Amino acid sequence: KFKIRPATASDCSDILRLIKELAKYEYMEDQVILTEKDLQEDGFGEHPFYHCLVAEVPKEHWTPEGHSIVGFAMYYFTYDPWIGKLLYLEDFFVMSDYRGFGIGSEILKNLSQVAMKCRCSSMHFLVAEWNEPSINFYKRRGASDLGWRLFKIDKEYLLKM
Amino acid sequence: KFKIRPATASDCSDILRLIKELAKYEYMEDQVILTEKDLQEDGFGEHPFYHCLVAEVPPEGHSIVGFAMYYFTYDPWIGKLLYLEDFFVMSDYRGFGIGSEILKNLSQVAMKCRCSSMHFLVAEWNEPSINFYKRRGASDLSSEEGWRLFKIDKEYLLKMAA
Ligand SMILES: CC(C)(COP(=O)(O)OP(=O)(O)OC[C@H]1O[C@@H](n2cnc3c(N)ncnc32)[C@H](O)[C@@H]1OP(=O)(O)O)[C@@H](O)C(=O)NCCC(=O)NCCS
Ligand SMILES: CC(C)(COP(=O)(O)OP(=O)(O)OC[C@H]1O[C@@H](n2cnc3c(N)ncnc32)[C@H](O)[C@@H]1OP(=O)(O)O)[C@@H](O)C(=O)NCCC(=O)NCCS
């Protein structure tokens, strides 16, 4: 079977690896420039910038490379001025050979519990328009659609201001 | 003529007021269901779910004429980000530099926390803002292109929870 649990500092290597795997699955692996050190400093200090749940499997089923972590979800809390606290699901991925065993479902169950405990009114998340399989996975679980134009201002300009 | 400072719990009354006005400006004042109590708790409890900067000058008797609501987010590919959720300056007070000064403070916040970028939202139905930002280096992050924002409301969450 498997166990869903909060991430720990020692899971960052596995988390980074799964992040690159999902990005690759999204045809943009080259974009991942975050490192293990970043994940540790940003997720395991006094004030985390994100939170992760990971799926650990028994030794008999570790990956060929010898990895015990085969899935994860990264999230953090956001705020809507009209409704209040929201749980934001940032990244969600399960290794190919481990999909279809109920890991992603259990992860969503834990996420929902985190949401209710922190009294979030809803959970929001993005999905590549072409990623139909996942889309239907989410939809079958209450997922619904929700537009504007996302802009950004890099540190290059922020520093200026 | 004005000062930009962090908000305190006693400014929540003004915050809601400005939230309502911005929502009214977006033609959706009815949509705001958040209460002043909620804001103080969510914003000044043991865990702040957001941060707020307010503009204060020396109408209905209020000295707070503008604000910006933000919080930190994380991008798995680039790291820490500053997320600007709400930004507003009462009409009579626009055009003097308040908004620009607020962005200035937000920028300092982003540099202090070492955020690699500040994300927010701009409406296409308004060229002014688009350029009001573009002139500030605000690159059009069409990165959103190819993504479908989704939501799972409390109902479906409680279902998965229990
Ligand atoms: C989407 C994803 C995270 C879901 O995780 P998962 O581990 O495969 O999920 P589950 O195994 O719990 O559910 C997958 C399916 O197997 C079926 N399943 C699992 N265990 C089962 C069992 N014992 N008996 C019958 N069916 C079973 C489920 O019913 C489900 O399909 P459904 O949508 O009709 O309910 C995973 O497929 C993946 O990593 N894909 C890419 C991730 C992605 O696109 N990113 C999200 C955007 S951030
Ligand atoms: C967008 C908003 C917050 C900007 O704040 P603001 O106070 O009006 O902005 P500014 O103070 O920079 O005034 C704008 C203009 O006044 C002029 N200005 C500023 N300071 C000045 C000064 N000291 N002397 C002369 N002109 C001045 C500028 O030309 C400037 O625009 P530019 O820099 O692009 O050329 C405000 O217009 C508003 O509340 N709009 C609706 C909110 C909205 O669209 N946001 C929703 C997204 S969450």
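Using the numbering of Swiss-Prot, the residues shown for chain B are 3-60, 66-169, in order.
Structure method, as recorded: X-ray crystallography, 2.2 Å.
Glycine too: its Cβ is placed from the backbone N, Cα and C atoms.
The substrate binding site annotation in Swiss-Prot covers B:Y27, B:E28, B:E92, B:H126, B:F127, B:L128, B:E152. B:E152 (substrate binding site) falls within neither a helix nor a strand when secondary structure is assigned with DSSP, and so counts as coil.
Listed in Swiss-Prot is the mutagenesis experiment B:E92 to Q, annotated as follows: Reduced activity. Counting every protein chain shown, the Cβ of B:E92 (mutagenesis position) has 19 other Cβ atoms within 10 Å.
Within the same chain, residues at least 6 positions away in sequence whose Cβ sits under 8 Å from that of B:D93 (mutagenesis position) are B:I21, B:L24, B:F74, B:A75, B:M76. For the recorded site, B:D93 (mutagenesis position), the DSSP three-state label reads strand. Looking at Swiss-Prot, the entry for mutagenesis of B:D93 to N says: Reduced activity.
Counted within 10 Å of its Cβ, the other Cβ atoms near B:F94 (acetyl-CoA binding site) come to 19, all protein chains included. Per Swiss-Prot, the feature acetyl-CoA binding site maps to B:94-96, B:102-107, B:133-136, B:140-143; the stated evidence is a curator's inference.
Feature annotation from Swiss-Prot assigns active site, proton donor to B:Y140; the stated evidence is similarity to another entry. In sequence order, B:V129 constitute the residues six or more apart from B:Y140 (active site, proton donor) in its chain with CB-CB distances below 8 Å.
With 5 residues not built between them, B:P60 and B:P66 have C-alpha atoms separated by a whole-number distance of 12 Å. The CA atom of B:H126 (substrate binding site) is located 9 Å away from the CA atom of B:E92 (mutagenesis position).
The separation of B:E92 (mutagenesis position) from B:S136 (acetyl-CoA binding site), Cα to Cα, is 15 Å.
Among the binding-site residues listed (B:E28, B:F94, B:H126, B:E152), B:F94 have a CB atom closer than 6 Å to some atom of ligand 2, in sequence order. Counted over all residue pairs in B:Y27, B:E28, B:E92, B:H126, B:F127, B:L128, B:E152, the record's binders of substrate, the longest Cα to Cα distance measures 26 angstrom.
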